[PDB]
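> This is the structure I have questions about; it appears just below.
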Amino acid sequence: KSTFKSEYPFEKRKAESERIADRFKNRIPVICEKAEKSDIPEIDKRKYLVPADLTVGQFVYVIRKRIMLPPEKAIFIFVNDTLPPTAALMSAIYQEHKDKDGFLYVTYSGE
Amino acid sequence: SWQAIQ
């Protein structure tokens, strides 16, 4: 109902993402939210700790599973309002598009 | 809070 980012104070985020960068050597913190104008369901959880070696596509696979979104319906992940290549590694998108607060913000829609 | 992927 409210973009995670606007939901908490910077220091609260940078603190956590930093505590995350400590407790997990090869994991990645991802905030995954629904595009405002997409019909597809709103996920229950939006903070993920994705494995270093995980690809975009695979991560998509995970989101689909989370909303129980049927193979006919299409979904799309965006980063910085861009469509990362499905073959990419999440870590790479992170190191290249993370937020100043330490998280990699990702949105999904399909419609 | 956080959901870890395997």
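Since chain A takes its numbers from Swiss-Prot, the residues it shows come out as 2-112.
So this one's X-ray crystallography, 3.0 Å, going by the header.
Using the three backbone atoms N, Cα and C, a Cβ is placed for every residue, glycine included.
For reference, Swiss-Prot lists these features for the protein:
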type	residues	note
MUTAGEN	A:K26 to P	No effect on autophagic activity
MUTAGEN	A:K48 to E	Impairs autophagic activity
MUTAGEN	A:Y49 to A	Impairs ATG19-binding, PE-conjugation, and autophagic activity
MUTAGEN	A:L50 to A	Impairs ATG19-binding and autophagic activity
MUTAGEN	A:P52 to A	Significantly decreases ATG19-binding and autophagic activity
MUTAGEN	A:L55 to A	Impairs autophagic activity
MUTAGEN	A:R67 to A	Significantly decreases ATG19-binding and autophagic activity
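For each listed feature, how buried is it and what is near it?
Annotation note: A:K26 (mutagenesis position) sits in a coil segment as assigned by DSSP.
The secondary structure of A:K48 (mutagenesis position), as reduced to three states from DSSP, is extended strand.
The Cβ of A:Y49 (mutagenesis position) has 25 other Cβ atoms within 10 Å, all protein chains considered.
Less than 8 angstroms from the CB of A:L50 (mutagenesis position) sit A:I21, A:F25, A:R28, A:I29, A:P30, A:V31, each of them six or more residues away in the same chain.
In sequence order, A:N27, A:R28, A:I29, A:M91 constitute the residues six or more apart from A:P52 (mutagenesis position) in its chain with CB-CB distances below 8 Å.
A:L55 (mutagenesis position) falls outside any helix or strand according to DSSP and counts as coil. The Cβ of A:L55 (mutagenesis position) has A:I29, A:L90, A:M91, A:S92 as same-chain neighbours under 8 Å, each 6 or more residues away in sequence.
Here A:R67 (mutagenesis position) comes close to A:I44, A:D45, A:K46: these same-chain residues lie at least six apart in sequence, with C-beta atoms under 8 angstroms from its C-beta. DSSP assigns A:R67 (mutagenesis position) to a helix.
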> Among A:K26, A:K48, all listed as mutagenesis positions, which has the most CB atoms within 10 Å of its CB?
A:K48
